[PDB]
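Participant: Here it is, the structure in full.
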Protein chains: 2
Amino acid sequence: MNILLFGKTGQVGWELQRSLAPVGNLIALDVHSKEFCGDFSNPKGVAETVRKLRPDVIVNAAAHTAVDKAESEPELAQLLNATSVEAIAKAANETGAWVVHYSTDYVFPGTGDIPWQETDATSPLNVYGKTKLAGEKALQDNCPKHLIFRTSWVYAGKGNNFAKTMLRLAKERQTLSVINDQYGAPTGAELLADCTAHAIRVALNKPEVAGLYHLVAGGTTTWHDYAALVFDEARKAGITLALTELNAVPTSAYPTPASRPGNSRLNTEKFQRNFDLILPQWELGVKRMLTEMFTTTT
Amino acid sequence: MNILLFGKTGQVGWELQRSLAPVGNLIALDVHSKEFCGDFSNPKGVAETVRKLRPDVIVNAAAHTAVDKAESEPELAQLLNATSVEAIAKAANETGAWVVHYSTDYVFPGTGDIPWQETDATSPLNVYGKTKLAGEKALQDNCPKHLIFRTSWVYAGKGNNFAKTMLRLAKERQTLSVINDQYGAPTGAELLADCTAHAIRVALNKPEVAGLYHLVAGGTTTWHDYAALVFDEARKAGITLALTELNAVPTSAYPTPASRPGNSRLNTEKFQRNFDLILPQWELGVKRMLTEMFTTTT
Ligand SMILES: NC(=O)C1=CN([C@@H]2O[C@H](COP(=O)(O)OP(=O)(O)OC[C@H]3O[C@@H](n4cnc5c(N)ncnc54)[C@H](OP(=O)(O)O)[C@@H]3O)[C@@H](O)[C@H]2O)C=CC1
Ligand SMILES: NC(=O)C1=CN([C@@H]2O[C@H](COP(=O)(O)OP(=O)(O)OC[C@H]3O[C@@H](n4cnc5c(N)ncnc54)[C@H](OP(=O)(O)O)[C@@H]3O)[C@@H](O)[C@H]2O)C=CC1
Ligand SMILES: [Mg+2]
């Protein structure tokens, strides 16, 4: 049984090369895949590889994820987050393949306290959310064998991430200022990839689980609380920091082209009973990646 | 459903903290676990934590793995690779918990060409192999709900490994000399942990799969061929190397207290059909860890 993976070199995709490797025979691609087209710009191009490879499961981790630039390039985001998904969906339905795809909390507005469920109404605040919603609707309509996982604040230790950019500030700077009103749950690429591997194995035996799922680490926190923990662990690890005065702030204080949401809390009870899997507190994931980041030996 | 993991900070254990995290509620320990005894020296000590925690699945990645030192300290190896396993097995059988445990190719002699199967006869060449065999026999006899995975040449990117120590030589040195007659298959901690997570989920629904399994990346190579690939990829990555003359050698040329085997090839067909999982060629695993090692940004 063969698995096709697009977006191989992303945060989640890099971890999915690991997790999908024993599930089945894996073929992994990206934009610069030379011997197979993986550029989500050319949707009939990606679609022709689906038809030319004939996979049992397609896992799509390729996506336009520059939230702000998106507003200035709305049509390029549509192509990547909706046009090529529909294209890929339809081609998957020709051979009854499964399609696994990732979405976002930006499909919802911002109305604090309450965590958003699957049956809830959707009102996208910005373009990213708008385009990504379109993709999930295109998929749902064009292919009944799908698994949609909406996630949030996704990070990995390979490459750029929040913790990193903040630490880098904390080394170079003395007093920092970061948001305390956008609430959410940081989700590791490790967790998303690992859960995906098991959901695929269940899906294959129990078609009834097809559908849409909320999938994020447990708990709830803010960018501020988040950075406090990154500083706290840095210190405990013996990193020195030039930072000394940590200040919390409103959203309004910081410009941003795209409207960021206030309430990114997602209820994940559905995924839990449907797949019989645990979703751990966000803090474990972050401490783990921080510890791989700080234990740098060559 | 609760999972108990010993040997949390080892190569395989570090990756099992990741992989077992969604399978069930995880409790992870090591020697210095302060609020729970994880020191495999005190077998009634580890056993009391099994009884005091009451887990559905126990996964044992703690072990004495210093192959040579073992000959000079044979009784300390027995304690760690056999005494505490038996102790843990018996206590697991009190509550019908599963026990997942790791063994080795050193349970077999050395008689080239042919890859060793599960039904094959065992004749341990050194103490490590001897003690570890004892453990797997103690487990099989004391607990019918077990999964034994014999593996080989196990590596990880966190910490010390073969590739690393060789590169370090290749930077510092000009002509290197490494073995070409011990044949085997390098197996990643990533793969062992990932496969373990899925085998646990099958085991739980299908008790019939309990037993002993060979579990190693596919393919076959030698320490020399192995190092050639580590150098080849280093160069391709733009690392510079002071190495220029790579020479292959016999085993005899190098001293070693413990008798190392010649034929570490393991047939893994059993694990494959029994769990419906793919086992990928060793080269993927190694290239992946090399690429995480070489892409060092802070
Ligand atoms: N980061 C986050 O905060 C969130 C992510 N998600 C969802 O998770 C999934 C992946 O996110 P993540 O892996 O973290 O983000 P990444 O940006 O790491 O991954 C997206 C992938 O799309 C690739 N890509 C870019 N342009 C193209 C193109 N023209 N054709 C094909 N591939 C292209 C990207 O490569 P490159 O960057 O090198 O161009 C990258 O490989 C998506 O559904 C995403 O929306 C959801 C909510 C939040
Ligand atoms: N490395 C290899 O080539 C092979 C490994 N295996 C099997 O895989 C499994 C794990 O190997 P791997 O993870 O690679 O090896 P590691 O040495 O990385 O892991 C073994 C663990 O045992 C821990 N440990 C050491 N002493 C004690 C003690 N007194 N009480 C409790 N724990 C202790 C070790 O910690 P610390 O080192 O910090 O003391 C480490 O955490 C074992 O079955 C092993 O035999 C099999 C064949 C080959
Ligand atoms: Mg990793």
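A Cβ is built for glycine as well, from the same backbone N, Cα and C atoms used for every other residue.
Pulled these features from Swiss-Prot for this protein:
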type	residues	note
ACT_SITE	A:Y128	active site, proton donor/acceptor
BINDING	A:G10, A:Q11, A:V12, A:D30, A:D39, A:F40, A:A63, A:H64, A:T65, A:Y128, A:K132	NADH binding site
BINDING	A:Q11, A:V12, A:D39, A:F40, A:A63, A:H64, A:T65, A:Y102, A:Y128, A:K132	NADPH binding site
BINDING	A:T104, A:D105, A:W153	dTDP-beta-L-rhamnose binding site
MUTAGEN	A:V67 to A	Significantly reduces enzyme activity
MUTAGEN	A:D68 to A	Slightly reduces enzyme activity
MUTAGEN	A:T104 to A	Loss of activity
MUTAGEN	A:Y128 to F	Loss of activity
MUTAGEN	A:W153 to A	Loss of activity
Participant: For A:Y128 (mutagenesis position), identify the closest of the binding-site residues A:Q11, A:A63, A:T65, judging by Cα separation.
Facilitator: A:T65
Participant: Fewest other CB within 10 angstroms, which one of the recorded positions A:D39, A:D68?
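Facilitator: Taking A:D39, A:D68 as the recorded positions, the minimal 10 Å Cβ count falls on A:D68.
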Participant: Could you tell me the C-alpha distance between A:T104 (mutagenesis position) and A:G10 (NADH binding site) in angstrom, no decimals?
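Facilitator: One finds 16 Å between the Cα atoms of these residues.
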Participant: Where ligand 1 binds, which of the recorded positions A:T65, A:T104, A:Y128 are close by, with Cβ under 6 Å?
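Facilitator: Once distances to ligand 1 are taken from each Cβ, A:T65, A:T104 fall under 6 Å.
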Participant: Under a criterion of Cβ-Cβ distance under 8 Å and sequence separation of at least 6, what residues of the same chain contact A:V67 (mutagenesis position)?
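Facilitator: Same-chain residues close to A:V67 (mutagenesis position) (Cβ under 8 Å, separated by 6 or more) are A:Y106, A:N126, A:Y128, A:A258, A:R260.
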Participant: In whole Å, note down how far the CA of A:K132 (NADH binding site) lies from the CA of A:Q11 (NADPH binding site).
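Facilitator: Their Cα atoms are separated by 18 Å.
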Participant: Among the mutagenesis positions listed here, A:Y128, A:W153, which has the most company in the form of other Cβ atoms within 10 Å of its Cβ?
Facilitator: A:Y128
Participant: When you look at A:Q11, A:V12, A:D39, A:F40, A:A63, A:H64, A:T65, A:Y102, A:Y128, A:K132, which the record names as binding NADPH, what is the longest CA to CA distance in angstrom?
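Facilitator: So the binding residues stretch over 19 Å, Cα to Cα.
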